2 protein chains.
Amino acid sequence: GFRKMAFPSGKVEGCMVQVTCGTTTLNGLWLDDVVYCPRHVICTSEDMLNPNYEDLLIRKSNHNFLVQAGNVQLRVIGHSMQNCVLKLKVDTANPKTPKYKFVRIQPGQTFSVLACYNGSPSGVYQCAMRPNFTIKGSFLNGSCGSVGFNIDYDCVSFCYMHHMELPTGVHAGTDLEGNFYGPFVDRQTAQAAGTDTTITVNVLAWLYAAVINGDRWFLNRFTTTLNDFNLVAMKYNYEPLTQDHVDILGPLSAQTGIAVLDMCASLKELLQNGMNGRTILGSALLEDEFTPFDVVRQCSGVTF
Amino acid sequence: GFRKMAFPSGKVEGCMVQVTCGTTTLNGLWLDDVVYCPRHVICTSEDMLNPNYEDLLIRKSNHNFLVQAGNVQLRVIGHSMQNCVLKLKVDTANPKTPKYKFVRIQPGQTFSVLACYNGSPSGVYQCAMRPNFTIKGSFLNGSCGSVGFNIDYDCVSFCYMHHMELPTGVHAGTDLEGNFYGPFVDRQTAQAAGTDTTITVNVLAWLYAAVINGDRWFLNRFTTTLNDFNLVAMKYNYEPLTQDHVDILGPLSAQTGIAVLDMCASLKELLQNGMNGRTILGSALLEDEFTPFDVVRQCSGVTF
Ligand SMILES: *[C@H](O)[C@H](C[C@@H]1CCNC1=O)NC(=O)[C@@H]1[C@@H]2[C@H](CN1C(=O)OCc1ccccc1)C2(C)C
Ligand SMILES: *[C@H](O)[C@H](C[C@@H]1CCNC1=O)NC(=O)[C@@H]1[C@@H]2[C@H](CN1C(=O)OCc1ccccc1)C2(C)C
Ligand code: NA
Ligand code: NA
């Protein structure tokens, strides 16, 4: 009774366009009269090693940029660089432009990715921004410019644009102002993500989902303190739990009649003892990709 | 590098409407001038125990059916019953009607569900039709009339409409002609799904995905026969593997240079020996919700 659910993708689908510069094709985001795409579209293979993007952009003409919106070729009348994103001003506003915001998300928060190739949607899935500011996505060559988003009421909040894959096979990208999440740079060099930690508040959310869905074996009759729990958290590379985390879990706490520090005590035992070959919500591992809001949305059936 | 991916849901989002009959509200599918919804919308609580649907439908007037398409109230000018579905003919054709087909899917095949409440999309996720003709969905009260679908090229293939939850917490529903998948009836009585089996051909697909994504520990230097494998399959409640299954896996076989009967031998060892606390594509259990086509689509990046 509990699934990894993406937001409906319709409002974003109408914004996806193709952006080609020589042999290099990727996706763009067409909002009002502006197409946002990764700046590495202006790069040839050789200059991806240490590109001088300012110098490369100067060499570019509007006409070097082939922007298609399905069958339509869309006429670029201008180009500018904001951090690691290119803004291609176009002669036509997107008539399918939804109501939108650009937001910078926090590590631990979730969003939907609309994976595109050649400006066409392939698929939609839910992602978490890892504590080390990577995402564990499914992106191939051509996936760049694919976007991550949340929907609140009738408003699309864009939070991610895809730029690259790291050696570990995880993914990195920017906010829609072109500021990388984490320490990453848009050039083809070996780059280390931090050690990643498990998103403790999300694991608690998901244990609450497990209880709501009648799956309770792991509950014990013990409590604990933020202090003592955080000692075990540190030992298993779990993020420390703050009183903010405890306050955000209050609704799930109240719904289930299980105090947050009581759930923490249950999590302690799972980390120390493993799951003994048992499953929780049909998983053999502790899941950390569901925020407290994701759990509440899916158990209370919120719409858009 | 491998995720449970849903189809983009835009084309389906434009078809979802609200259908209310007394205190009973659920979702409808508005295609051309017809709204398709579960027939149990005409039911009061008491008559859900053993409804005479023919007699109940006779008592109904067009005006008993409140059909809203967002802010629009849509005027029902007719009602008919096809098996377990109600066709509410309306005065306006859906101007957002996509190109579509109604298809009856086979056990083992996957589809995207667009979970709706009050005619508004909440979320999208990928499902498999279990061998026992159930789905393991996330559906609350009000979710009925939510639809399952595939997209081929520019065509939406509707294959599922949601009707009910079984005692086990799994879900049952119909094709869009109102024929239940499996032995289920739309009345509030205890109903047994069969014993469910694991979709062997999908587990093989997913092991191929694991190899393509560099995750290979489980490969062994052994082969086997359909005959000998099916003896182990039967013992672990896996579906028997047919030469059709072997032919469908040919592309993944050819891509990886691993013969289907060689992968089967690897699966044999996993079933007999467990995973020794190892993970495959970040899972501690064998996944059976990915068809060979799903794997090929996601590793080759097919679009719509
Ligand atoms: C944009 O489509 C593309 C997406 C990558 C390619 C494979 N999976 C992805 O997520 N981004 C890039 O190609 C960037 C780009 C150059 C290299 N880079 C990158 O991801 O390097 C790793 C890579 C490349 C190709 C195949 C596998 C791995 C710069 C400018 C950062
Ligand atoms: C239609 O919205 C609704 C969806 C169920 C309710 C909870 N989760 C679901 O998938 N379908 C029904 O209510 C049908 C209907 C009557 C009963 N039934 C049903 O699912 O019974 C089980 C149930 C009901 C409510 C809450 C939990 C479980 C008939 C006519 C088959
Ligand atoms: Na131009
Ligand atoms: Na009417």
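All residue numbers given for chain A refer to Swiss-Prot; the residues shown span 3265-3568 in order.
In case you wondered, yes, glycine gets a Cβ from its N, Cα and C as well.
Neighbour density for A:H3304 (active site, for 3CL-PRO activity): within 10 A of its CB lie 23 other CB atoms from the protein chains shown. Sequence annotations record features per position, and here Swiss-Prot assigns active site, for 3CL-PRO activity to A:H3304 based on sequence analysis.
Within the same chain, residues at least six positions away from A:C3408 (active site, nucleophile) with a Cβ under 8 Å of its Cβ are A:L3290, A:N3291, A:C3301, A:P3302, A:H3304, A:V3305, A:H3426, A:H3427, A:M3428. Reduced to three states, the DSSP call for A:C3408 (active site, nucleophile) is coil. The active site, nucleophile annotation in Swiss-Prot covers A:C3408 and rests on experimental evidence.
Under a cutoff of 8 A between CB atoms, and with a sequence separation of 6+ in the same chain, the neighbours of A:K3353 (variant position) are A:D3297, A:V3298, A:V3340, A:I3341, A:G3342, A:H3343, A:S3344. Swiss-Prot gives this note for the natural variant A:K3353 to R: In strain: Beta/B.1.351.
Neighbours of A:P3395 (variant position), defined as other CB atoms within 10 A of its CB across all chains, total 22. Here the residue is the original one, while Swiss-Prot reports the natural variant A:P3395 to H with the comment In strain: Omicron/BA.1, Omicron/BA.2, Omicron/BA.2.12.1, Omicron/BA.2.75, Omicron/BA.4, Omicron/BA.5, Omicron/BQ.1.1, Omicron/XBB.1.5, Omicron/EG.5.1.
Long-range Cβ proximity for A:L3468 (variant position), meaning a same-chain Cβ under 8 A and a gap of 6 or more residues, is found for A:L3505, A:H3509, A:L3513, A:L3516, A:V3524, A:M3527, A:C3528, A:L3531, A:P3556. In Swiss-Prot, a natural variant is listed as A:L3468 to V, annotated with the note In strain: Zeta/P.2.
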Listed variant positions with Cβ under 6 Å from ligand 1, out of A:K3353, A:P3395, A:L3468: none
DSSP three-state assignment (helix, strand or coil) for A:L3468 (variant position): helix
Conformational class of A:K3353 (variant position) under the three-state DSSP mapping: strand
